[PDB]
Amino acid sequence: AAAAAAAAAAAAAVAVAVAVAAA
Amino acid sequence: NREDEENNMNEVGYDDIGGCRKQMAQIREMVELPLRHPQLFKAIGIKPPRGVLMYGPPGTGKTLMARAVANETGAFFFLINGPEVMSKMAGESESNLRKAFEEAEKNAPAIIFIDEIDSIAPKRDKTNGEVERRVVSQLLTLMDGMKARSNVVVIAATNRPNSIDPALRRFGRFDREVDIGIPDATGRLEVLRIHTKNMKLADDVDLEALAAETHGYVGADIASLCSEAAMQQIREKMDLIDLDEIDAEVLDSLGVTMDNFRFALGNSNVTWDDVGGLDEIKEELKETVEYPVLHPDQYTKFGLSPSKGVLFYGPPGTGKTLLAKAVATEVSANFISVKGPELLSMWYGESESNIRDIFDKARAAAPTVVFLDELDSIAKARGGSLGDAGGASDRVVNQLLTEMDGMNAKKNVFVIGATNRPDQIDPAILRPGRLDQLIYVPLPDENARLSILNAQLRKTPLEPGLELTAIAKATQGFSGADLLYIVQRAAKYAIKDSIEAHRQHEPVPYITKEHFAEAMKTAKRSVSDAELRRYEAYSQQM
Amino acid sequence: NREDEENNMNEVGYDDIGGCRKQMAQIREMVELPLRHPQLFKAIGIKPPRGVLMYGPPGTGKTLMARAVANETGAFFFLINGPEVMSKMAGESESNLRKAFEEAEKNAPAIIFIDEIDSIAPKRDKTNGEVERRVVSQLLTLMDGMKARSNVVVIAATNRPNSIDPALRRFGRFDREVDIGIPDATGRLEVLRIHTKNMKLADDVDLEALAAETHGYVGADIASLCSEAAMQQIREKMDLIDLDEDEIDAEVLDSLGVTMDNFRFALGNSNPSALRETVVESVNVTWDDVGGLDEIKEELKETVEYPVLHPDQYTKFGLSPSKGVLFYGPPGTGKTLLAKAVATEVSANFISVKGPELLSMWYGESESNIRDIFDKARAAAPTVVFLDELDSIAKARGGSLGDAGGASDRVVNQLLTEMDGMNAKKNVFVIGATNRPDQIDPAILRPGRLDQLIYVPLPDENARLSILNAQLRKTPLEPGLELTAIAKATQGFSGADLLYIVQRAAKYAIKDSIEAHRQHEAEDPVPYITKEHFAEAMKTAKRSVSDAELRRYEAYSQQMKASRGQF
Amino acid sequence: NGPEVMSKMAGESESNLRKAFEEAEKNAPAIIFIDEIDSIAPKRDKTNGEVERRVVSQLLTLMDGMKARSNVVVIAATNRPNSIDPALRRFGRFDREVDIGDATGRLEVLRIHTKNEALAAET
Amino acid sequence: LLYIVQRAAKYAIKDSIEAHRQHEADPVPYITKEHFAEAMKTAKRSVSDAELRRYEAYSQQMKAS
Ligand SMILES: Nc1ncnc2c1ncn2[C@@H]1O[C@H](COP(=O)(O)OP(=O)(O)O)[C@@H](O)[C@H]1O
Ligand SMILES: Nc1ncnc2c1ncn2[C@@H]1O[C@H](COP(=O)(O)OP(=O)(O)O)[C@@H](O)[C@H]1O
Ligand SMILES: [Mg+2]
Ligand SMILES: [Mg+2]
């Protein structure tokens, strides 16, 4: 008869940048 | 027990793997010899290599080979997959790896197989997650460290070895990177024989032709093909008999025809007669193509690798792609058709990736014939561009040059080019060694177009006589594509006439001469005289 | 037990970790000297350092040195693997660390070795989770707080020290960072001597030549080389010996040895672990293969080998070597062939690059790739970098309309500052190959980046003879034919076109061979290519380079040569 | 059932699947009907969870492997068959795909459901 | 100028190693005039007149500003 705890991580979205060719 | 006997027989082992003798030789050398005679190693005074990284395309038999060697040897086998071992919470994936290695080293001298390792080692630099870095570090520490491991072997399987942390491909972690590549004709033959050890064949059954026509099917593909063909045979010869709620003397007449395997390869993942005229071009291309492959021994004797490239230029709809398809059918080499503007991209440095990918696939699936259609679109004149699109075109043509003729191993890969405007190409591709032959395809003569018509009517239901000479001589300006259009129009006119005649009834099984005439009554010419003059001038100046 | 007696004697030591003495000296100082003679330290009135960070490329001897220290020092040793401490329960990783340090402090004046701290100690500002922040803070306060470190010294090992918390890289926590780096020639020789102390080597093997020929090997690759040579030798001796179903015969074990051939085969087969990503598929070419261009071949051999073979003379003369060359001319003249010949018959490592091979659509990733390849080349020196078709990757930045995204300019600037910038002056020779020099940045053709611009011309008569003889060296030929007429008839062809003529001769001989062979089976006729095949193969022979491109290349050549005037 | 088998508690999901399969293989040659398989088929490539990919690998292990199945056939049920693994849709595990997609059948269902034309054309 | 010096040193190295090989079959303790004379036959001026004119035009614009 004893409780407990637990810490867990979580995923996070990340942006980005991209160069583009052109005419 | 009934199933116990099959358990021993079903136990994977030697003679089950076919087409990787050299790689199997190396792996068994690594796994068995130190465990077979360790006294000699203790005498010579050097520890064996104890790590392998098997790589190659998926479904080639990596897990099969690992299981075979493990079951043949007396060592314990433990399998670890990529996703199964990793979790979302913090601090259990490394615990799983630690428990696996601990129990493997505690139980018996064991062989460990980490399937799909590329999902666990993201190189620690192109990756943002924390659990992945931590499990990579844990794996490194387990593999090497203060009294890390002893008398245990590790094997990995991956498709993209470059996406692995370099710290893992060091001596002591992954010693020798074995390449489990696509198997050749002999490998395909032997794997077919291996898979057909228990099935019952028919009298008129051969596997050499099957190995010939099959090109890219590897391993599990072959297994699935054979299994589903047999299943279709069983299902086909069960409904034509009464569905009994059955005599073995009638059941033991199953066999396997060829048509079953034919459609099996036709549904799973032209001919030399279809091309009219162009006889000299056909024979020249035939020799240049299948001489390397049909007689490799004499070429090795002479010591000269053959030429690879060819370029056809001329009017459109003339049959360049038709010749390419005929080649693809007439030799076992793979075909890779790519259009001109298909490879372009508004993004920066992506057409180059496309070209690298297609050429890497061609070299991996050798022998191969690569057909560059409308090469003038990619290989623009590198000098007179003057734009940002000009810079992109310069980049892509330079990549094409360094890929088709660069620091490469000279695998059997034949490049075929096709253009209708041959004078907008940089004269660096046209040098011998990249695209040496400059074949000109002209408009066919009367006999050539008559033969084209006859070939197009190879399977078309026709009257006992059609008198194709008249239509052949009355189409002096047409091309093969236009003749195909005329034939299709005649066929559709006959079809609609039959439909209209049978609608009232609910009539001519073959295309009538009158139907053909009224179909020829409408026609179009896709080529002018100016284009012919330009091609003639180009040939003359060449 | 018998195994334990040998295993106990097999414990590593200082003698086993040779290859780097200075770093060994520092580690020995910190670990032992305050434990052997504390009185001198109390006499001078200062306390010694009590923290180390061993860093460097993988497989250099970090874990090995930790093991050696553990075996040698009589003090208590405590090893902590990296991802060994933390668990799922909140507040348990810190409990494990506290217990570890408490045990170490309570037991004796001990040493703590923490392996791969780059995983347990990341930068707090960058990490998003909470447990790692708590554990790194715990490690900080535990290693440097109030009433801490009563005669305990910590050693750390990592492959990437930059990804460490800055709060950890200061005095008191990690006093000074020892760089366990790539060994030099003498270090490689010492490593070879260490690994070949228990092996039964043959009498004909010398290790100086091997140490000289192996260049970028990190010392963990030397063990690989030794093992592979042993594997080749045992394979050769087993192909002779029986299957040996029973215990191996005593007669073969008494006669075992490893000759220089095994080591040479391993050297030709192996490749440094650092460059395993950029390995080149085995292509075989030799200097005898490259006909003509004798002066260029000799000059290239000199400029690539003298800095490698004779560094003593260079340092005695007090000047650097030259580290650049550019090839320009009509296509197919043999530039890529020269590159292949270099990569085959030069001892220095080779790095091959296609034209756009390193260009990516992401932002800055092309420059990242450039930095990566040049860092690899500088680390694994001496190195040869071949930039095939330079005009794709290096154009006149800002000329006419620049790149719409401004990426070509950035990549060429990065290339500029990698070939000539703040660096350590390692042996990296850059080979350039292009056939359109007018579109090259003038800042790349400067001396110090690409010093000497060699022009490969169309072969003359003698060069044509040389290349024809080189191409026909291995084919079977009758004595009748002579190739001087073949060379004279062309007068404008290139090496590629002569190869094409030879190829058509081969195809015609092949056709005749098959035609003559079929009747033999139906009911060795041409063992060599006859004069008829050569006579008939030239029917479809045409010049490769036109008269418009040739004049342009020549005109550029005299344009370059004119500036050398007034001399 | 798909969402029923869910046992986040110390990843008991794989234990539940193992118990189910062992019970189907223990008594007799039986028929396993796993309903709503699209919820437990995260394609292991677009998902970012843990149990999902772990239970996908458990299903791929229980369906194919050493002494995997001994005279037992499995049946599935889904709405979108495109969100399944290419390793789950392979031969030996899920080698047959049946399209159960008319008016006369709807009228037959209406007749057999009201046993104890506008209704077949409007619905 | 560094290129000229490098080439002179290269010819000195060549002569030294050739003399040593002859010895087996300090001969050149210092670089001679002939070494420079031979190494200066391939001397090139990297900076072109167009770039020089551009740079001086920019400098004069800066001054006039
Ligand atoms: N080279 C091969 N020879 C025989 N069977 C093969 C081969 N490659 C694959 N198979 C068959 O394919 C099935 C799955 O192969 P698998 O071991 O998953 O391959 P991989 O490790 O390449 O992904 C096995 O049951 C095996 O019988
Ligand atoms: N000589 C020919 N014999 C038979 N069909 C031909 C011939 N030339 C062209 N065709 C027909 O033209 C169609 C398209 O030809 P294609 O090979 O695409 O031409 P292109 O060489 O212009 O790319 C094909 O469907 C083919 O049947
Ligand atoms: Mg280590
Ligand atoms: Mg080249």
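Numbering, chain B: per Swiss-Prot, residues 200-444, 447-470, 484-720, 749-784 in sequence.
If you check the header, you will see the structure was determined by electron microscopy, 3.4 Å.
Even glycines carry a Cβ here, placed using N, Cα and C.
For B:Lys261 (ATP 1 binding site), the same-chain residues lying six or more positions away in sequence with a CB closer than 8 A to its CB are B:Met253, B:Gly255, B:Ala356, B:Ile379. B:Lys261 (ATP 1 binding site) carries a helical DSSP state (H, G or I). Annotation source Swiss-Prot lists ATP 1 binding site at B:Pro257, B:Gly258, B:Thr259, B:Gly260, B:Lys261, B:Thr262, B:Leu263, B:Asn358, B:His394.
One entry in Swiss-Prot concerns the mutagenesis experiment B:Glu315 to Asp. Its note says: Severe loss of catalytic activity without affecting cooperativity between the 2 ATP-binding regions. Slight reduction in growth rate. Mapped onto three states, the DSSP output places B:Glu315 (mutagenesis position) in coil. A 10 Å cutoff on Cβ-Cβ distances gives B:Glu315 (mutagenesis position) a total of 19 other Cβ atoms nearby, all chains included.
As a published mutagenesis entry, B:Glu315 to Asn appears in Swiss-Prot alongside the note: Severe reduction in growth rate.
One mutagenesis experiment catalogued in Swiss-Prot, B:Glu315 to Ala, is accompanied by this note: Moderate reduction in growth rate.
Quoted from Swiss-Prot, the note on the mutagenesis of B:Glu315 to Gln is: Severe loss of catalytic activity and cooperativity between the 2 ATP-binding regions. Lethal. Restores cell growth; when associated with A-358; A-369; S-471; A-471 or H-475.
What Swiss-Prot lists as ATP 2 binding site is B:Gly531, B:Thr532, B:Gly533, B:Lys534, B:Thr535, B:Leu536, and the listing cites similarity to another entry. When secondary structure is read from DSSP and collapsed to three states, B:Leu536 (ATP 2 binding site) falls in the helix class.
Over all protein chains present, the Cβ of B:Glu588 (mutagenesis position) has 18 other Cβ atoms lying within 10 Å. A mutagenesis experiment is reported in Swiss-Prot for this position, B:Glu588 to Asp, and the note states: Moderate reduction in growth rate.
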Counting distance between Cα atoms, which of the recorded positions B:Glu315, B:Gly531, B:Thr532, B:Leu536, B:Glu588 is nearest B:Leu263 (ATP 1 binding site)?
B:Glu315
At the level of the C-alpha atoms, what whole-angstrom distance separates B:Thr535 (ATP 2 binding site) and B:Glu588 (mutagenesis position)?
11
CB < 6 Å to ligand 1, subset of binding-site residues B:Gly531, B:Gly533, B:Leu536, seq order -> none
Would you identify the secondary structure of B:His394 (ATP 1 binding site) according to DSSP, in three states?
helix
Taking the Cα atoms as reference points, how far is B:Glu315 (mutagenesis position) from B:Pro257 (ATP 1 binding site) in Å?
10
Please give the ATP 1 site's span as the largest CA-CA distance among B:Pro257, B:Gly258, B:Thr259, B:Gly260, B:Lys261, B:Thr262, B:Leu263, B:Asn358, B:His394, to the nearest whole angstrom.
25
From the recorded positions B:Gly531, B:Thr532, B:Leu536, B:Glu588, pick the residue whose C-alpha lies nearest to the C-alpha of B:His394 (ATP 1 binding site).
B:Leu536
Enumerate same-chain residues with a sequence separation of six or more from B:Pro257 (ATP 1 binding site) and a Cβ-Cβ distance below 8 A; give 'none' if the list is empty.
B:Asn358
Between B:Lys534 (ATP 2 binding site) and B:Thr259 (ATP 1 binding site), how many Å separate their Cα atoms?
35
Rounded distance in angstrom between the Cα atoms of B:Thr532 (ATP 2 binding site) and B:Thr259 (ATP 1 binding site):
40
Filtered recorded positions, from B:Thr259, B:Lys261, B:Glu315, B:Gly533, B:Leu536, whose Cβ is under 6 Å from an atom of ligand 2
B:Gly533, B:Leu536
Look at the binding-site residues B:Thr259, B:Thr535 and tell me which residue has the greatest number of other C-beta atoms within 10 angstroms of its C-beta.
B:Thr259
